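Each remark here refers to the structure printed beneath this line.
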There are 2 protein chains.
Amino acid sequence: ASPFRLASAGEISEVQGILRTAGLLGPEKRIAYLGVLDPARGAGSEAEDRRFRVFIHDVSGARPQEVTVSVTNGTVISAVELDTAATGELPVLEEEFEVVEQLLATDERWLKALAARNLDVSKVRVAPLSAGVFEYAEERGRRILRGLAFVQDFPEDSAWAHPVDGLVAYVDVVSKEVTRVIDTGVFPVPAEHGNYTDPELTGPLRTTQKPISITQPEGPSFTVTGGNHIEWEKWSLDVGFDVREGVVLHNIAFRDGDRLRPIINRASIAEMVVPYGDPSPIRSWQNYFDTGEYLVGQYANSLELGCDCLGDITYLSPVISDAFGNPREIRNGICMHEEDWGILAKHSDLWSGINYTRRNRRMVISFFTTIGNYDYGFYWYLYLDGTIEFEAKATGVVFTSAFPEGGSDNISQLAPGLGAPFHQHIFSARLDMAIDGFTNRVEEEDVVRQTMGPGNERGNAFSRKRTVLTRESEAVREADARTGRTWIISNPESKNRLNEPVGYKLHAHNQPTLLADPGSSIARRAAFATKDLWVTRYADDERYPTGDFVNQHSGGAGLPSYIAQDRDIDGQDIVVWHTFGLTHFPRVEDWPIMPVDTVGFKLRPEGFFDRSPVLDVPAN
Amino acid sequence: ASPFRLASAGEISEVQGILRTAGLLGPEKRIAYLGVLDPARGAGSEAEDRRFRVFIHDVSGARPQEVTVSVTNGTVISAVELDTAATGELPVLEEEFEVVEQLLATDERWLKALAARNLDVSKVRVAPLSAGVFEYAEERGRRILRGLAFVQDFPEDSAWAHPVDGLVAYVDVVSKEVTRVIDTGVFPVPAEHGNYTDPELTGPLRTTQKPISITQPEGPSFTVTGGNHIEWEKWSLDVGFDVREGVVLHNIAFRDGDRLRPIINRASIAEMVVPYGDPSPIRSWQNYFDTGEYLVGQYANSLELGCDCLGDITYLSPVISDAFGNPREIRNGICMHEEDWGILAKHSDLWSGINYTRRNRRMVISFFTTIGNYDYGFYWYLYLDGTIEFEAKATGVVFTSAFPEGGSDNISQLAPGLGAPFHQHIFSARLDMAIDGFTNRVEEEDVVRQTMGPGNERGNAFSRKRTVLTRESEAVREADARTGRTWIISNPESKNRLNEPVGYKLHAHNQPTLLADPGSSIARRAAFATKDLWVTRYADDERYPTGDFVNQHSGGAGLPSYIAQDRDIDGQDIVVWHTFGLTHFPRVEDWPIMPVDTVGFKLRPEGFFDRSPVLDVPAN
Ligand SMILES: [Cu+2]
Ligand SMILES: [Cu+2]
């Protein structure tokens, strides 16, 4: 039916069959990435043509391939061999993570390092992390993972409490070789346990928390049709899911009167990077591109009712491919529900004697993923008043290290001898805009202070200025909280009743962007993270701010490459890329398990409607 | 019992009796302000002495007085005559707002202005606004109000939709004379009505919203004793109420194990100013000091259950004095309840096999007030993890004007010919700190970027720096969102188990501060609003950032004067004053009644605890 429906188990199995038939999926092949492609711009095919893009890895060392197939037609549209040393390695395979600890367990260098620390190899867990790109020439064209050790005292023990500092190893997960073992010296391994379910640490559980019952007697106010099409309080959209990006929102539109007005064609978190700021050689290479290197959707959690999602929840169970092309369901991976959101509008008028109060509510679409020690929640909200918001929730267990005897300028102490390297969690939201259609433009709006004098004799006046970003070369912007800087996306060809172009205003949190030196590997690989806002001309192959292949890939692809085309963005099909994130200096309160910290952004209508769009909300 | 208990109707009746018998409350006297005084530093003296502070106005022109009485002993502790021309006029009386429209009704100049516009004087409402201090020497020492006109077509009509621009009058509310009527020219009066309950405008009401039921089968998890003492999930505090500041939180403390640890001695919104940025002479003088000039607590609304506050609500009905000393109860003026706040902490560990999820909740204490056209909600939040937060919700009807032909750089258009002058809503949160006691200090923390080179070969390192504010002369700080600037309040004499001073970190939203020219009257009268954070040494008489008598004060009062003392704040009894607000360029969406917009701040524990304080929270 709808070309925006979720991929089905059948479609995935069919893709597997098409690839096998084409001789592209033999025993040595593995699917590193598989996802359905969005319909092309404009009414092309007389009907729908469901296409899937796949990244195929070869465990024998042969070059991988990027393939696009039409599941509808049963054909391979294109198949290209990839030169990874140039364009990037494919995302890490879940099966390659296990390899690291296994290989190191029998490596003489690794064993000697553990022995020097009096550690039992059988109790040493190894965190298999992405390698990035540095000065190791032998790594070019190879699939490498770097391992950091943590001691697990017993089966249910939290290894993160026992980091083994001064040690790191590099492993080629295809040839199954340990390329390097670096030991910079022994550090005491923190002894205190971080078992947050241990009664001795938690103490008696409080019994003071009375129940909060949230229910909907007549069911939810939103409807779900076609499996993933949502209709709620005038909003209309399709909830998609991609193994790389996770939840993706399509065709966000608002029913204004008798017309369905588009606002955002596609909204997603196109990349997420977690750069560490500890200069120690043991972790100075540490940078997680959770989305681009690991694929966050793949690790989405099954959400439990009453615990993860409270109230009347409607679940979606997206299907993804496993390493062999077989479909795998992520049961209850997406939660959908509406929640009360306090007061919407209120006024008690003396002159008219009318007292008016209305309540607000929001539609929530979310999922939670786990990448090693961290767990991130991705939340999208739609409000009655037309506001759209995204919120990321960061929790889990902080990545640890030893805490240096003489303190540290890049690590904080969580417990005796236990340290937490400073780092950031930076996201990139890709917003393929469609304010009342595809003809859009972006204006940077700053508050303008005025000088006391002629025409402003009392010095109370203040104004605002808007600068249209006309070409991609002028569209790489930075925040300016001091001047209340925001960015407005409007449609110069669609005006409200007051003859002004309709628009939506993006309000950022103005948190610090990437802190790394501009000459670092990470500043180049995560270039998008160095600026708050980027605007590009829409293009089918410009999907991620870091390009298609992020794993062990240097600069050269992504946003910097796209912007160079210097295309016209003044009243055209454009895409907004907003960078936002948290800078983390772990506190003692973040140990042994950290309470949620959040960050996000929102867009509010700006002259999009002819008056408040919530005057028809009942008193209830 | 508790010296922090809410005032009783009887205590107010006692003050009235005391003043009366003392001959301080004659027929010409009016109580402009009345509130109970907080206990002085140190209460080692058994049995407190309930004292009340009172501002007495005289309608015959006689000198006003500031009186302090003891309801415990039934005596007048002090009574001092005020020289308003020097120290400022008393707050505006509710009965004075009425005289403006009434007086103008029979003034020839006013009638001539209305006749030229063909407006029925009986239909013209006049907004009685504070006057401030400008170039009118004859106003020094006199109580003046400036009036702006709005047409009300019928009893239930919203006059705000029909502003009468080009006209303004000044009135002496004591001598009851119209000192001036300024008519700069006729402007069309906007014709469209803004009646949000008129089916003609709202259209058919939605029938799509299903109910959301929030209940607590076993009641709330918090306990209320002594009338206003709250105990909830380890938190302890007293909820007070003042006619000027509104809800005030006292003795906020956290039960950590066996110790009841203080965090903040007193928290309140000590001032809220709404400066307008329209250079027109009709409004260039407009600046509302809602707290200081009008007294926000006085206009607190009676909150309806299931309407203003949903769920299991526990109300407090504070009592205030009327203009004659009579007790007046504000039925259900304060809402108190706890609400679910999503995920608190979550981690699914591969190695231990332990999947952990805990939910969060917050304690809410709030009230809503109405000042003419606007309505503001003040919300204080206490979270399980120790976070303290404040949030202001701004709604109501936008103050209007005509929208000039040709447009405007200082007014936005809401409807045909209807304008909305630009303005700001700036709050000042006075936080009398008590981090583990009164010996505190403040440090400004900035993120520090590092250059690639020796000791940072990969250029990935980044750090932080903290600067102690030692004297008041260096305690006037500005925000720096780009460098992630925050402020930490710590106790240098109380250290956590890691030998680090315990503390709390204030996170600001970094919204723009006062925009007016530095030499403007408003910049001098609301100097607190020009900088984000101020730190002062505690003093009994330093209550408001704008001084005790804000109305028609020439400027420089409050914070600027306090800071000038240049006292030692490095490890002393200090007070933090945080400025935060919204800069409003009204959108079409804000008309005819505006959807809530918010702003606030929060403080999070920073090494205050020895580990996460929510490990004892049950799974449920
Ligand atoms: Cu973190
Ligand atoms: Cu406003």
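Note that chain A is numbered according to Swiss-Prot, with residues 9-628 shown in order.
Per the header of the entry, the method used was X-ray crystallography, 1.7 Å.
Using N, Cα and C of the backbone, Cβ positions are placed for all residues, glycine too.
If you look up Swiss-Prot, you'll see A:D298 marked as active site, proton acceptor, on the strength of similarity to another entry. Remark: A:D298 (active site, proton acceptor) has A:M280, A:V281, A:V282, A:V304, A:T377, A:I379, A:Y384 as non-local neighbours, by Cβ distance under 8 Å and separation of at least 6 in sequence.
The annotation active site, schiff-base intermediate with substrate is assigned in Swiss-Prot to A:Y382 on the grounds of similarity to another entry. The Cβ of A:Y382 (mutagenesis position) has A:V282, A:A402, A:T403, A:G404, A:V405, A:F407 as same-chain neighbours under 8 Å, each 6 or more residues away in sequence.
Applying an 8 A CB threshold to same-chain residues 6+ apart, the list for A:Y302 (substrate binding site) reads A:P99, A:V100, A:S138, A:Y296, A:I379. Look at A:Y302 (substrate binding site): DSSP puts it in a helix. For A:296-307, A:379-384, the entry in Swiss-Prot reads substrate binding site, with the evidence type similarity to another entry.
If you look up Swiss-Prot, you'll see A:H431, A:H433, A:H592 marked as Cu cation binding site, on the strength of experimental evidence. Long-range Cβ contacts of A:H592 (Cu cation binding site) within its own chain (separation 6+, distance under 8 Å): A:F430, A:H431, A:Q432, A:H433, A:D605.
For the mutagenesis result A:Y382 to F, the note given in Swiss-Prot is Loss of activity.
With respect to Cβ neighbours within 10 Å, the binding-site residues A:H431, A:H433 differ, and A:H433 shows the lowest count.
Listed in chain order, the residues near the Cu cation site other than A:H431, A:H433, A:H592 are A:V282, A:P283, A:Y284, A:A402, A:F430, A:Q432, A:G589, A:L590, A:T591, each with its Cβ within 8 Å of the site Cβ centroid. DSSP classifies A:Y296 (substrate binding site) as strand under the three-state reduction. With a cut-off of 6 Å between Cβ and the nearest atom of ligand 1, the recorded positions A:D298, A:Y302, A:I379, A:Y382, A:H592 reduce to A:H592. There are 22 other CB atoms within 10 A of the CB of A:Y296 (substrate binding site), with all protein chains counted.
Around the Cβ of A:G305 (substrate binding site), the same chain contributes A:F249, A:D250, A:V251, A:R252, A:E253, A:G254, A:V255, A:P326, A:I328, A:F375, A:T377, each under 8 angstroms and 6 or more positions distant in sequence. For A:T299 (substrate binding site), other Cβ atoms within 10 Å of its Cβ number 28.
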